[PDB]
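K.L.:
Got a structure here, written out as structure tokens. Questions coming.
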Amino acid sequence: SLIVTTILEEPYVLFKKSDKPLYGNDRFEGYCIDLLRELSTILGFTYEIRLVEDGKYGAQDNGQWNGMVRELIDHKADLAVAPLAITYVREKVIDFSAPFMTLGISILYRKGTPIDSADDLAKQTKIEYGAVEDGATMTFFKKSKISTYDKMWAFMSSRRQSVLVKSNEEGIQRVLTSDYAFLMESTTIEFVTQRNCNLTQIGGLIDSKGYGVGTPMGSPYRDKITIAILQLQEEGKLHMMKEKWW
Amino acid sequence: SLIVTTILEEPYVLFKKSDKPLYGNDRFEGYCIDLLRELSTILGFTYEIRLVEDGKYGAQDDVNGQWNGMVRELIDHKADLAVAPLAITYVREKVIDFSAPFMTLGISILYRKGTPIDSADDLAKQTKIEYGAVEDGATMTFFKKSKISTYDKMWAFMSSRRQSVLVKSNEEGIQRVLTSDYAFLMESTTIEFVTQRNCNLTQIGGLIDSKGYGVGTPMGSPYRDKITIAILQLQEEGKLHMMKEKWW
Ligand SMILES: C=C(C)[C@H]1CN[C@H](C(=O)O)[C@H]1CC(=O)O
Ligand SMILES: C=C(C)[C@H]1CN[C@H](C(=O)O)[C@H]1CC(=O)O
């Protein structure tokens, strides 16, 4: 039996709503749960789903790793199945399957302003902007030497206290209730904009990355999961699953 | 010193044009060459570029189970890396390893502008307009393996007309499109290069699937995750994007 570490994030993983109380794996549904189930069928493993205790994805603080990334490092889990960005920093410490979805950083804002691009935000200060603290998105800006993104980070880091948030939900509410643009992942933006008609992605994608299944470094499951993902992708299951949940 | 297998394909890999004949790695330029050089700098390896002898990418001979092309080179440890527009596929992954993708693309349709043909389904449900792909390439293999109804049907068509509608290069496919009533199934990245250069050609519909190109290594090779890590760095600092801009 595999321990599968995950995190609450709609529509990837959520508590299934029902009257009768649900137990163990039944409690969960979502794109990632469907994925996990499809993988389980192809590969022939059983599993226990567990929500990462510290509720973090995985960042380096003292140099300590946290979240689902730490769980894999310490062998406290076999797989991480969540919207976990495949990144340089994470890849040095864990392994990732080939990506099951592709995405990019982009901007969440209200409809019908003059704001048209990242550069439009960067060259002003009236409209505040930020991102989830210590997430892949934030780290991209923190490390970027592209001139526009450098400026944005200078803005964000200096207003760290007030513009950086602890979740996508927190960021979304900010956008809805104040003059604020949220830097978030395009896949999540798409879900949100379908459900709030007054909101909209601004500009295009700022970068490119994927979500992958995480495994402890050197794990034999890696390429097995990779092969499974490619199979699923080519036969259009991954696509149906996106269509289902979006 | 690493042995790097590759193949001539614009704008990924090409012979540098010059009066004086050039030697070794100097002979080559392109997106993939730039990539290889950037990887070499990050990882600190030296290398020798070699064009794959049989001039194939990699399919399994379905009579005798022999692999060919760059995939075969890696399997046999005749090379350390394959750097080319080598699609990361289910069948190939079972026999070699791939880095994380340096480019994302998908199968699409190259056709002439301003017909009623709008999708793969439109092609599949007729026979007047012929269609095909590079023989034994990733695109053909996708249709050959697909259980999607429309694609299954397309493969029935193609395989039975194997004689005449499957081609040996992108270039051959393109000439076909230009000079007869034919739609060419090819990779979207290549479509884009081509359409920028022939003003009467266009992409029909959207992407039929999604895949990446990755650097190939022999299974269990340690180079894998090193190269992957290098690719993620290059992707995150926007160098991969600049490189595409440069060559397109
Ligand atoms: C905090 C969110 C939910 C996570 C999700 N994926 C990204 C990650 O892998 O860290 C983060 C998005 C972001 O940083 O904007
Ligand atoms: C025969 C072309 C040039 C190659 C290139 N990449 C794909 C591959 O990795 O096989 C093939 C495209 C295709 O099959 O349409």
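Residue numbering: from 1, along the chain as shown.
If you're wondering, the header gives X-ray crystallography, 3.4 Å.
Placed from the backbone N, Cα and C atoms, the Cβ positions cover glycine too.
Copied straight from Swiss-Prot:
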BINDING   B:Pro85, B:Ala87, B:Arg92, B:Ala138, B:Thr139, B:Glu187  L-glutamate binding site
MUTAGEN   B:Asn200 to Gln (Swiss-Prot position 751)  Loss of glycosylation
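Let's see these features in context: how buried, what's close, how far.
P.N.:
The secondary structure of B:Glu187 (L-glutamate binding site), as reduced to three states from DSSP, is extended strand.
Secondary structure at B:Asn200 (mutagenesis position), taken from DSSP and collapsed to helix, strand or coil, is coil. Around B:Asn200 (mutagenesis position), taking its Cβ as the centre, 10 other Cβ atoms fall within 10 Å, counting all chains.
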K.L.:
Among B:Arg92, B:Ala138, B:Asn200, the recorded positions in the record, which have a C-beta under 6 A from ligand 2?
P.N.:
B:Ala138
K.L.:
With the L-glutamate site defined by the record as B:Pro85, B:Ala87, B:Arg92, B:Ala138, B:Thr139, B:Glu187, how many Å span the farthest pair of C-alpha atoms?
P.N.:
17
K.L.:
Can you tell me the three-state DSSP label for B:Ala87 (L-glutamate binding site)?
P.N.:
strand
K.L.:
Measuring Cα to Cα, how far is B:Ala87 (L-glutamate binding site) from B:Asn200 (mutagenesis position) in Å?
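P.N.:
Each residue's Cα considered, B:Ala87 (L-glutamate binding site) and B:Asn200 (mutagenesis position) end up 27 Å apart.
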K.L.:
Which residues, in sequence order, are found in the same chain with Cβ within 8 Å of the centroid defined by the Cβ atoms of B:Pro85, B:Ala87, B:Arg92, B:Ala138, B:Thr139, B:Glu187 at the L-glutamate site, excluding those residues themselves?
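P.N.:
Nearby residues not in the site list: B:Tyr57, B:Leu86, B:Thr89, B:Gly137, B:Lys211, B:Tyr213.
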